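**Student:** Take a look at this one; I'll ask things after.
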Amino acid sequence: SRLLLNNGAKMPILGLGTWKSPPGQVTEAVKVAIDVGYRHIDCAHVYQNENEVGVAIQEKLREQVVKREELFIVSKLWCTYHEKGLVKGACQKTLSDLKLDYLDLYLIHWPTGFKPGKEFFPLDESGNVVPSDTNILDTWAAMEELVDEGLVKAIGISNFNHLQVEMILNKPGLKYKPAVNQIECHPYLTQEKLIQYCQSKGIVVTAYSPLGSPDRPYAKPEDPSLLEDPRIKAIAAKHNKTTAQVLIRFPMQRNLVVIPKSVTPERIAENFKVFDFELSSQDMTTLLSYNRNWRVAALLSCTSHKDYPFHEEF
Ligand SMILES: NC(=O)c1ccc[n+]([C@@H]2O[C@H](COP(=O)([O-])OP(=O)(O)OC[C@H]3O[C@@H](n4cnc5c(N)ncnc54)[C@H](OP(=O)(O)O)[C@@H]3O)[C@@H](O)[C@H]2O)c1
């Protein structure tokens, strides 16, 4: 239900994603989720809706539905704020849009540093993405003491390959360990080498894009669907659950936290009814056997960034 983090705080094994969640519909999404019984909201600045996602949390707090410490609000530092001077300001902007006084987990969104400016994705005239010469260990020391101003309860990372995680681990003075490396992970990109490396290290795995990110802007020629896989669909009807409900239960039982995005009030509901049933060893190893090494989000414009997390095997 809640996983213990290496900072002593417990983290709800189930939460709501807001990437691709419109400002108009992401206030009312969160409010309904919370009502339904969600206590974990996954936010990011680059997602552009945190204000509207923070109007949602202030109504439930006014309304006495939840106390602040019942919730577990998560956010991530975008690539253009990677310099020591920019980091506190970016947590502070997130902190005022959401309208909270502390975050519980603050994550480093990507390993890749970009040029600081108004553009989330800086480009040159050759069209390619412009990098900051800052590194991970520098950026980590700016986050390590957001903790010391008492702005965040915990700090983490998103999309680091095992080697990247290691850098922080053997950094002299490493005052604060990574509580959480959040990553993509579904039946087609099963991720068990990173998942079974982070876990030996006390780092918690959040699996994002758990349903296939069915609405991320890319669609290819003939992309694969999980929410519509025949094999995955049988496994569900056995459990009389839905293919969503099965694709959300899979991470959970890998001891992973799961953040399925929804702006639909009856889906937000469905996604919550995942607590009352087990998948079998057959199901979990079948589901597992389905991996195809395919990712939704591969950051294709930082392929050549010195800090591109995806050239390493895991
Ligand atoms: N850390 C990172 O760098 C990063 C990157 C990507 C994702 N993530 C996080 O992980 C969450 C992962 O979600 P994602 O955005 O990649 O998408 P997702 O969970 O794979 O799925 C979202 C999509 O699936 C639909 N959906 C929701 N419930 C469903 C249901 N029960 N039945 C059918 N379809 C369902 C949604 O529709 P409706 O909205 O129409 O209901 C939306 O189209 C994100 O929102 C975000 O918070 C983090």
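Residue numbering for chain A follows Swiss-Prot, covering 3-316 in order.
Per the header: X-ray crystallography, 2.9 Å.
Using N, Cα and C of the backbone, Cβ positions are placed for all residues, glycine too.
For the mutagenesis result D44 to N, the note given in Swiss-Prot is Reduced glyceraldehyde oxidoreductase activity. Here the residue is the original one, but Swiss-Prot notes a mutagenesis experiment at this spot, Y49 to F: Complete loss of glyceraldehyde oxidoreductase activity. Feature annotation from Swiss-Prot assigns active site, proton donor to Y49. In Swiss-Prot, a mutagenesis experiment is listed as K78 to M, annotated with the note Reduced glyceraldehyde oxidoreductase activity. According to Swiss-Prot, the mutagenesis experiment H111 to N carries the annotation: Reduced glyceraldehyde oxidoreductase activity. Among the features that Swiss-Prot reports, substrate binding site is placed at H111.
Describe the structural context of each listed feature in the structure shown, including burial, neighbouring residues and relevant distances.
**Tutor:** Listed in sequence order, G17, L18, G19, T20, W21, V76, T208, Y210, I261 are the same-chain residues six or more apart from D44 (mutagenesis position) with CB atoms under 8 A from its CB.
Taking Cβ-Cβ distances under 8 Å and a sequence gap of 6 or more within the same chain, the neighbours of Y49 (mutagenesis position) are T20, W21, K22, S23.
Secondary structure at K78 (mutagenesis position), as computed by DSSP, is strand. For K78 (mutagenesis position), the same-chain residues 6+ apart in sequence whose C-beta sits under 8 angstroms from its C-beta are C45, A46, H47, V48, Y108, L109, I110, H111, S160.
Look at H111 (mutagenesis position): DSSP puts it in coil.
Its own atom aside, the Cβ of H111 (mutagenesis position) has 22 Cβ atoms within 10 angstroms in the protein chains shown.
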